[PDB]
Protein chains: 2
Amino acid sequence: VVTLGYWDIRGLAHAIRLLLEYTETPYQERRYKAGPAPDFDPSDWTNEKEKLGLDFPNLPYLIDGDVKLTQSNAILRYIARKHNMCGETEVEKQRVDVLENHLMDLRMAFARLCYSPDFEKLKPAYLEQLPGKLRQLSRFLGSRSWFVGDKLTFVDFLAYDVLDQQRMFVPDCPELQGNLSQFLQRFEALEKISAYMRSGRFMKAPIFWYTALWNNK
Amino acid sequence: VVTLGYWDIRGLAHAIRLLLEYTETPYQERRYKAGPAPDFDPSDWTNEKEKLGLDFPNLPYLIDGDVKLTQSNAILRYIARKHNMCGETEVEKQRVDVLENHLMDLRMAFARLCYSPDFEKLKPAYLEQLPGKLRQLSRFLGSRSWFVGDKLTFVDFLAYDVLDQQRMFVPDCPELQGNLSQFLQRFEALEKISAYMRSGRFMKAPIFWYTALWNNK
Ligand SMILES: CCCCCCSC[C@H](NC(=O)CC[C@H]([NH3+])C(=O)O)C(=O)NCC(=O)O
Ligand SMILES: CCCCCCSC[C@H](NC(=O)CC[C@H]([NH3+])C(=O)O)C(=O)NCC(=O)O
């Protein structure tokens, strides 16, 4: 079994847990829990961070024999390479590179927001530029089944997480309907994914750590 | 001729310009200029922004015929693949992926400090954490000539830049005296790199936008 370590929260590990589940990778999880509210008690993780033999300790991490990685994108590319779920053609690789990076810029934007004490003050500007961000992704996907072509890749798990989060935030966003929605329905109908979602291991929320103003429940 | 677009400063395009120079790729630059102070109106960019045919409009961007890219790392990979500058084995790909991602974490924590209006009060904590981050990077490299191995990859162009930045913000750092310094010293002695750093187009500053509280022009 491979070991995935991350906080007992959705966050940056969602796409990794889904990929691990789809590619049928035997795994276990180390889900670090919190302690005394409301004082930030990372101790469960902190008591273990500098004793795992990781080169750049962080969350999430994945241990697979002597392979010890940190950096979520790196863990994905690692899992994906064992099942050829990275690009194959040059153009597919460019589409993968550009989106993995772009999806992180949108993930951080959102993260920044739900974390700021000025959330309600920032919410309107954010929603002002959401639609356009979504139109871009819709235009990029076009009529393809997946973000790169007919081949499903790790960037599709990334895209699903990021889009499902935005769907969480604003459930009836016009730009969310259309090819973006069908994409979501396309992802959730994948056999091992459907099965994972109806299992008792799947955690749809909370998206963020307990200190977040939006969705920490 | 590929066209690299970005503001007329060093910023996030440093690693790319060095990779292009070293690879001997013929290129051209579309430097975007900011209006006079304190306005710094960036209309030179927004004017062209949605007229380039880029999927996700942003700076830097790279246009090579029908190839049009916008995320720095993806642009670096695009070039790197053409010259076998990514990893060639599983272990090398892992070092490439983890590093490419950790160095982005490093760069951003630094852009945040230097762009925050609280710089001077944040500066102490940043310095107090630095020696650990440098030591980590030093343990990783070990007695290797390059970060990935005995062959130069694009991640060395990143490490050189993230590190060069730190050398400039705290030259007197002990952590930076060791193999890390031999690495920079080695990077700078490469035929096309040195040939470059002495040219008239080479620019070591400013690292940040004119609005930053540290190093600008
Ligand atoms: C609750 C999730 C909210 C999402 C944003 C914060 S992620 C949490 C944070 N991890 C990181 O910053 C890692 C980022 C890194 N770029 C990666 O991709 O792995 C952590 O707790 N690291 C542990 C540590 O640094 O000790
Ligand atoms: C060492 C870092 C120095 C920082 C200098 C400015 S970074 C560029 C700035 N912000 C970006 O996010 C662009 C970079 C993009 N995120 C990438 O990863 O390639 C921009 O002009 N983006 C274009 C836009 O938003 O219009």
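By Swiss-Prot numbering, chain B shows 2-218, in order.
Backbone N, Cα and C atoms are what each Cβ position is placed from, and that goes for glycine too.
What Swiss-Prot says about this one:
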type    : residues                                                                                        : note
DOMAIN  : B:2-88                                                                                          : domain 'GST N-terminal'
BINDING : B:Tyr7, B:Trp8, B:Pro43, B:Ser44, B:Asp45, B:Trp46, B:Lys50, B:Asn59, B:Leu60, B:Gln72, B:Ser73 : glutathione binding site
DOMAIN  : B:90-208                                                                                        : domain 'GST C-terminal'
MUTAGEN : B:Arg108 to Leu                                                                                 : Reduced catalytic activity
MUTAGEN : B:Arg108 to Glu                                                                                 : Reduced affinity for glutathione
BINDING : B:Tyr116                                                                                        : substrate binding site
MUTAGEN : B:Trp210 to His, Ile or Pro                                                                     : Reduced catalytic activity
MUTAGEN : B:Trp210 to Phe                                                                                 : Reduced affinity for glutathione
Message = Quick check on the recorded positions B:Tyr7, B:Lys50, B:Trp210: which one has the highest count of other Cβ atoms within 10 Å of its Cβ?
response = B:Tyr7
Inquiry  = In whole Å, how far does the CA atom of the residue listed as 'substrate binding site' lie from that of B:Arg108 (mutagenesis position)?
reply    = 12
Query = Quick one: what's DSSP say for B:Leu60 (glutathione binding site), helix, strand or coil?
reply = coil
Inquiry  = As a check: which entries in B:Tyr7, B:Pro43, B:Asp45, B:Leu60, B:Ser73, B:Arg108, the recorded positions, place their Cβ less than 6 Å from an atom of ligand 2?
reply    = B:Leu60, B:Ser73, B:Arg108
Query = Within 10 angstroms of the C-beta of B:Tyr116 (substrate binding site), what count of other C-beta atoms is obtained when all protein chains are considered?
reply = 15
Request  = Using DSSP, tally how many residues of the domain 'GST N-terminal' (B:2-88) sit in helix, strand and coil.
outcome  = 30 helix, 19 strand, 38 coil
Ask   = For B:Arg108 (mutagenesis position), which residues in the same chain are close in space, meaning a Cβ under 8 Å from its Cβ, but six or more apart along the sequence?
value = B:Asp162, B:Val163, B:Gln166
Key: Counts of helix, strand and coil residues, the domain 'GST C-terminal' (B:90-208), according to DSSP   = 83 helix, 0 strand, 36 coil
Task = Would you find the one among the binding-site residues B:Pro43, B:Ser73 whose Cβ has the most company, meaning other Cβ atoms within 10 Å?
result = B:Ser73
